[PDB]
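Student: Take this structure, written in structure tokens, and hold onto it; I'll ask about it next.
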Amino acid sequence: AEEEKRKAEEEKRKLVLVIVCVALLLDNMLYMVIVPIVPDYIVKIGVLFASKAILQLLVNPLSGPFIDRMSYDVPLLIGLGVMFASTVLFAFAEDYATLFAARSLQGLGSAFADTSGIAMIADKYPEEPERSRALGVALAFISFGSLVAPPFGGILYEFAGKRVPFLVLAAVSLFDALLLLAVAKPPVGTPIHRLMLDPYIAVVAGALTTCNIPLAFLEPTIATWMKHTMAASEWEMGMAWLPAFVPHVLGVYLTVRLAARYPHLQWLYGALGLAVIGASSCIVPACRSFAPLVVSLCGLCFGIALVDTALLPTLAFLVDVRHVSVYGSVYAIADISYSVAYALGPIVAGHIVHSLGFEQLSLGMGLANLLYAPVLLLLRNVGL
Ligand SMILES: O[C@H]1CCCC[C@@H]1N1CCC(c2ccccc2)CC1
């Protein structure tokens, strides 16, 4: 029964991959579906979104050690449990402060669930040409839940309210957590004090910060830019993030296939992604109809797809080779990067586009990414 054992090992491993990708879908669906529905229930709302992400910046440098002290199935149980808590706290509560605590809770739940989920995808796929494939499918479900879910959330919020959508989504969350319990049934690490002084973790964390900063700044800012420049409406600005899903995954496929064909200069096909985000940093403020802004955001999701799918596998490869082979603290560093982007986002984005303008924010993205894109030369001989 050895070959039955190996096949069933592959079945449990693929089931854990699919279940963790669907948990990532549920979490990102929660995030990008509750972004529009909050201002029905009053400055102090940008601080709600950034308090989610800044709470996440609070808990994941602490959660990173608390993830590496334990097999990762239990800190994904914790993550989907507080996902269920936050989601029913959306569905039954309507006050701004319970909404605030639910969004914040979700911040800690993103820390636990997303960090341990990407971490056990990196564990359970130790071989590199299938690690990059599994992290690419993780990115695929994250982009699905972050891009095609605001259309489903719009069509089930201004046609079904918020009680029954978030209770059926809480049902899928609890069922995915209990299915993870049905399929998984659950040494010392590198300190963050020793990861933050490493140059290679620091340049990849700056890469994740800088590639997440346009999706940080634009998402509460694209709406008022539609209103000011393009004169948009309900049906227009809400599904202008949908058509950027299909390039994203396709871009993922490139930096999955090229992970196996030419794995030499992967940092090239990391930094190239950042460079085309710089193309986004040129092409966003000159869009004359719906199609140029759609293809600009397609390029934006395309570039961050390339950057995440080419820099999450080499992040686990970096903590494999240079450090001890645990994956909780290093994707806690990745999620600190994601979190500091989405925490600097909604506080300052709207007020600088009120004050300075929007071309100043696009040229700020240009200055940041074009002062950062040759810093990926620091990974020059790592791929050996
Ligand atoms: O930095 C990455 C690693 C940490 C966890 C998830 C992060 N990443 C964030 C943006 C997300 C995204 C956003 C918009 C469209 C498509 C996809 C892709 C995943």
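We count from 1, first residue shown onward.
Header entry for method reads electron microscopy, 3.5 Å.
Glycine is no exception: its Cβ is also placed from the backbone N, Cα and C atoms.
Copying in the features that Swiss-Prot gives for the protein in this structure:
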MUTAGEN   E219 to A or K (Swiss-Prot position 309)  Loss of activity
MUTAGEN   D308 to N (Swiss-Prot position 398)  Loss of activity
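Give me the lay of the land around each of these features.
Tutor: For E219 (mutagenesis position), applying a Cβ distance below 8 Å and a minimum sequence separation of six or more within one chain yields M32, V35, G345.
For the recorded site, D308 (mutagenesis position), the DSSP three-state label reads helix.
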Student: Measure the Cβ-based neighbour count of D308 (mutagenesis position), defined as the other Cβ atoms within 10 Å of its Cβ.
Tutor: 30
